Amino acid sequence: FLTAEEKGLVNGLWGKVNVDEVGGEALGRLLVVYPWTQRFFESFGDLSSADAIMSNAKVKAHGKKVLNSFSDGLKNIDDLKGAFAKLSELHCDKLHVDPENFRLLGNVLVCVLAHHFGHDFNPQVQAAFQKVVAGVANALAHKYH
Amino acid sequence: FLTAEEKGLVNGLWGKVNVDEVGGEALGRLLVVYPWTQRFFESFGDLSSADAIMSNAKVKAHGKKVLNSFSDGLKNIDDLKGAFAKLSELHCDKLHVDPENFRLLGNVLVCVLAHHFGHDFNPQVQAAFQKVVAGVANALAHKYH
Amino acid sequence: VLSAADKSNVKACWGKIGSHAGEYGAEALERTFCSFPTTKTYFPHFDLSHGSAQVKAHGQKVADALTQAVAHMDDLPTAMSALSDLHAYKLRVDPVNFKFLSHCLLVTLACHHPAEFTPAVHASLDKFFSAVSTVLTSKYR
Amino acid sequence: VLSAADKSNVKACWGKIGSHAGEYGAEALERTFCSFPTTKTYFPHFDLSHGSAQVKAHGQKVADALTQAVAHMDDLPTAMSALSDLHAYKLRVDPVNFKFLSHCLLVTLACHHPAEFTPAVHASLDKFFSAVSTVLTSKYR
Ligand code: HEM
Ligand code: HEM
Ligand code: HEM
Ligand code: HEM
């Protein structure tokens, strides 16, 4: 699914990711950038402003579980489908999230990677993480029915 | 790729398709409904009216060849990637076709089936052919680079 | 946008439809829900069972909105103002799903009126269904 | 609809970009061709290697029209008119590719102006690029 050339660029960059805060910045921005997605997270409390969303503790901590889910999906890249089976069922049956929304969280996460890694986040590193998020997203979409 | 039931609905109807014309009808509707796709087919000739397009010998002949590849992928539903690998490279390296357009041919074709089989083209039957046409589209898109 | 012949084909087609517009809107929904299961995420509190009377009732309202648009192909932006809001400001349906329904509608119309569904009328309907959806997804980005 | 903060965020981010515009246009394109290979089918007559003069040149033009677009945020449908026809009708670029380019425009700005690329500036830019590419896809069919 991923060449050793790309696999190196991905894990090379992932190994540097602040695992405590890259996910909460990605989820927070999903809610700032795409305000309608907020209706799925009302249980999270105060989301009335970008500053409130970006400093929200449930947002930050749900973001870490999402990042852990990408992390664990990287460790199973040759069968993403299997690694996202129960999360696909969850997002479908329980959460009623349109998978067309999955694309938006991958793109925001990439943007978060770009924001933090700067000149290190070159076109080639990006293309590979685009490969990853697209495949994570399609795996999360696979078990809709 | 399909269930046993899906395979029977898909193959059941396909045994009833006229192979000499369903493909020509589908491609000419492609050109009528989406006239900008006629850019890709200037060597075909008088593409000037719906009637010119619908009676055009080269459209019928190409259309036939397209449908035949749909049957090929039907024989080989287990590996659509393999079966559409060379076609995928052709539309990439040679015809420079945006894979986004592939679903327009799939869709127009589903309409031709709808038109011919009327009440027999039921919602469950249609839903299996959608899995097929998007599998075919994915497979034709797989080798772009 | 839509040519004078486009408007002519939609009207004449819609006139063949007649009393069946609500059946067809129901069937198109049934076809969207079935062929494109992710569209069911927009109806989590609906009975989406095969033949649901709820889906039928929603079917009638889609049809009625579409009949309205036929009678207003001249300025769908204004005719469809109210409905444009509902699909952005409570629902925010991704534009793709409008593609699924539009398609499942053409498939519905071809299944019942093959003789009217000429390539040229097929073409006019596609522009129409796509014209409607464009205004129902305006209010987005 | 862009708010007043959208406009001042867009203009302030653009002032920081400064003379690096065409350079970012060129990088944005290359990232697009690279991350989303199917967009390359629209430039078959192009040399698409890194450093490509031809991509640099087009990069500038795309930069220039977005700069032109920063100054006309209240009537983008007037400022992008020639360009609307070009992408929508002459070239027939599918709307999805615009999302691909817009996204890579975001990455390039996140990469180069990280302090400026706050969650709010991110959203105002997304809202901006989407409005620009809605104009450039309007004239189809
Ligand atoms: C990029 C694709 C996505 C991935 C990998 C992902 C990941 C996850 C994971 C791992 C969980 C389980 C966390 C837990 O509760 O233990 C989760 C739950 C959840 N997801 Fe996602 N997600 C994605 C997209 C989305 C999107 C786009 C939305 C909304 C528009 C969404 C809405 C939710 C909600 C509401 C929950 C439950 C939160 C809670 O109740 O605490 N997901 N997701
Ligand atoms: C998933 C849908 C599609 C399938 C299954 C398909 C299949 C084929 C096949 C089998 C051929 C070779 C015909 C032969 O060997 O003589 C072909 C060629 C070709 N295709 Fe497609 N195709 C699809 C979509 C498209 C689209 C959307 C376009 C453009 C709008 C396109 C444009 C062409 C052109 C210009 C040729 C060369 C025809 C010629 O020989 O002049 N195709 N395709
Ligand atoms: C051809 C384009 C469409 C038309 C003309 C249309 C028409 C309508 C109409 C007439 C209503 C009645 C509500 C009212 O009067 O306020 C409605 C509501 C609604 N529509 Fe659509 N619709 C279209 C496409 C879609 C699509 C593609 C989806 C998502 C898959 C969708 C989701 C909904 C939902 C969730 C409601 C509210 C239902 C409820 O909560 O009871 N619509 N629409
Ligand atoms: C941010 C939105 C975009 C803007 C502002 C933009 C702007 C431009 C500009 C300034 C030109 C040059 C016209 C001239 O030289 O006279 C052009 C042409 C062109 N555009 Fe775009 N563009 C955008 C998005 C896209 C996308 C997404 C694609 C497809 C992947 C695309 C494909 C093309 C092509 C093939 C040409 C003709 C290029 C040539 O032959 O030199 N554009 N556009």
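Residues displayed in chain A correspond, in order, to Swiss-Prot positions 2-146.
Including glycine, each Cβ sits where the backbone N, Cα and C put it.
Feature list (source: Swiss-Prot):
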type	residues	note
DOMAIN	A:2-146	domain 'Globin'
VARIANT	A:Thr4 to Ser	In beta-B
BINDING	A:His63, A:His92	heme b binding site
VARIANT	A:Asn139 to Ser	In beta-B
VARIANT	A:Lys144 to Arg	In beta-B
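Sequence features, as recorded in Swiss-Prot, placed on the structure.
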residue: A:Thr4; record: variant position; DSSP class: coil
residue: A:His63; record: heme b binding site; DSSP class: helix
residue: A:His92; record: heme b binding site; DSSP class: helix
residue: A:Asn139; record: variant position; DSSP class: helix
residue: A:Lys144; record: variant position; DSSP class: coil
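Checked against ligand 1, the recorded positions A:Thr4, A:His63, A:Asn139, A:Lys144 give A:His63 as the ones with a Cβ under 6 Å from it, listed in sequence order. Each of the variant positions A:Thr4, A:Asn139 was scored by other CB atoms within 10 A of its CB, and the lowest score goes to A:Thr4.
Taking every protein chain shown into account, A:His92, A:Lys144 are the recorded positions, and of these the Cβ with the most other Cβ atoms within 10 Å belongs to A:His92. Considering only the recorded positions A:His63, A:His92, A:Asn139, A:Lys144, the residue whose Cα is spatially closest to the Cα of A:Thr4 (variant position) is A:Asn139. Counting in whole angstrom, A:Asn139 (variant position) lies 21 from A:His63 (heme b binding site) by their C-alpha atoms. Here the C-alpha separation of A:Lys144 (variant position) and A:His63 (heme b binding site) works out to 22 Å. In sequence order, A:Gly25, A:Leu28, A:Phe42, A:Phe45 are the residues near A:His63 (heme b binding site), counting only same-chain partners six or more apart with C-beta under 8 A.
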